[PDB]
Amino acid sequence: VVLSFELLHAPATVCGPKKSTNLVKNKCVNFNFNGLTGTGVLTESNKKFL
Amino acid sequence: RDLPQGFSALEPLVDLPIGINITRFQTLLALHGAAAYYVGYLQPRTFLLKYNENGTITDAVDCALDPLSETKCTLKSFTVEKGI
Ligand SMILES: *[C@@H]1O[C@H](CO)[C@@H](O[C@@H]2O[C@H](CO)[C@@H](O[C@@H]3O[C@H](CO)[C@@H](O)[C@H](O)[C@@H]3O)[C@H](O)[C@H]2NC(C)=O)[C@H](O)[C@H]1NC(C)=O
């Protein structure tokens, strides 16, 4: 069976699940949400979302 | 009715990696007083986008429609007081 990764100029969103693990609450850490990083206090946040 | 003097928005649904230019488009109906679907264009311009606490659009002004357009475009406000 042949698996060909067609990486043209077309966007890269067909990807692999890397390391989705337990959410790190209240421990100062960076994050990797598909390409964005930053030292975050990642816990449940008090705002509305859309 | 007409395109009312009012407010609206949109929402993304599908990523379509086309990669080629588009020339034309055509609609699909099935028939057989003033109702009509209006088609103009979109232009390489720049606008102003004011947002609320909920995170929703409220107002909008162009940059190149008029002097007021660039006035709001650069002054980074919607009140925008007098001056040069
Ligand atoms: C903006 O975010 C707020 C935050 O929740 C949203 O508020 C909600 O608004 C709806 C109607 O717009 C409220 O429903 C109303 O509930 C009251 C009782 O609470 C009832 O008496 C009314 O007849 C109506 O059913 C809803 O309660 C309210 N949320 C809360 C927690 O009170 C609002 O909808 C958001 N707006 C947009 C445009 O996203």
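Just so it is clear, chain B uses Swiss-Prot numbers, and the residues here are 214-245, 261-312, in order.
Just so you know, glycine gets a Cβ as well, placed from its N, Cα and C.
Secondary structure at B:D215 (variant position), as computed by DSSP, is coil. Around B:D215 (variant position), taking its Cβ as the centre, 7 other Cβ atoms fall within 10 Å, counting all chains. Here the residue is the original one, but Swiss-Prot notes a natural variant at this spot, B:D215 to G: In strain: Beta/B.1.351.
Under DSSP, B:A222 (variant position) is assigned to coil, being neither helix nor strand in the three-state scheme. Annotation of the natural variant B:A222 to V in Swiss-Prot: In strain: 20A.EU1.
According to Swiss-Prot, the mutagenesis experiment B:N234 to Q carries this note: Increased resistance to neutralizing antibodies. Counting only same-chain residues at least 6 apart in sequence, none has a Cβ under 8 Å from the Cβ of B:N234 (mutagenesis position).
Taking Cβ-Cβ distances under 8 Å and a sequence gap of 6 or more within the same chain, the neighbours of B:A222 (variant position) are B:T284, B:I285.
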